[PDB]
Amino acid sequence: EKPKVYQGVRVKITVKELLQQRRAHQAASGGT
Amino acid sequence: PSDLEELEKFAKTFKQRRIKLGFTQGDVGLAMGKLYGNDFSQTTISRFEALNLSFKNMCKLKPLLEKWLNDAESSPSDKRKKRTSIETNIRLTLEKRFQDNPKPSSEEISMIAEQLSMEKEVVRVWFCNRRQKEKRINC
DNA sequence: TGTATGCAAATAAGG
DNA sequence: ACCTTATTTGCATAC
């Protein structure tokens, strides 16, 4: 199987992605 | 007012409550079409519940969805152009026109519209979108 | 038979 | 007007 090249428009930053970044930051902040 | 914390929970809650009411994703959009002028698609509803929409796009849709669910839980029940479907034959001709002339003039757009029996603005938008696609695919 | 998604029409907002 | 860039959406279709 060969990777295709994504053709089209995507939501630049989804809420899903924003939430994941918070949890990553919160993990480091919670530790510090 | 909304926050990523509230949006995450509403998407979880909304899906749970809508299934119990017996509504499918598409039915929600159609009910939204009657309640609110713009008819929304199953695709948009799925993206809202999956948190795969933009922050502001979700913030905008949440109040409209909240009213429907509360109003429909209360009482038991159950300006945007439609996307034009371009058939493979029309698309192949347009791609051929894009090769010979990347940026058509309005007069050239009008002729192509008459040739393929399509409305002019759709052809104009198609070339505008096609040009952007070429930019992304070939940086 | 619903739900997720690739691809892309429609729209918004500057020149 | 219509070019641009940048998002909002929705057919069609694979799950």
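Going by Swiss-Prot, the residues shown for chain A are 3-34, listed in order.
Note that Cβ sites are derived from N, Cα and C of the backbone, with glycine treated the same way.
Per Swiss-Prot, domain 'OCA' is recorded for A:5-27, and the stated evidence type is sequence analysis.
Cβ neighbours of A:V11 (mutagenesis position) (same chain, under 8 Å, six or more residues apart in sequence): none. For the published mutagenesis A:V11 to D, Swiss-Prot gives the following note: Abolishes interaction with POU2F3.
Among the mutagenesis entries in Swiss-Prot is A:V17 to E, noted as: Abolishes interaction with POU2F3. All chains included, 24 other C-beta atoms sit within 10 angstroms of the C-beta of A:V17 (mutagenesis position).
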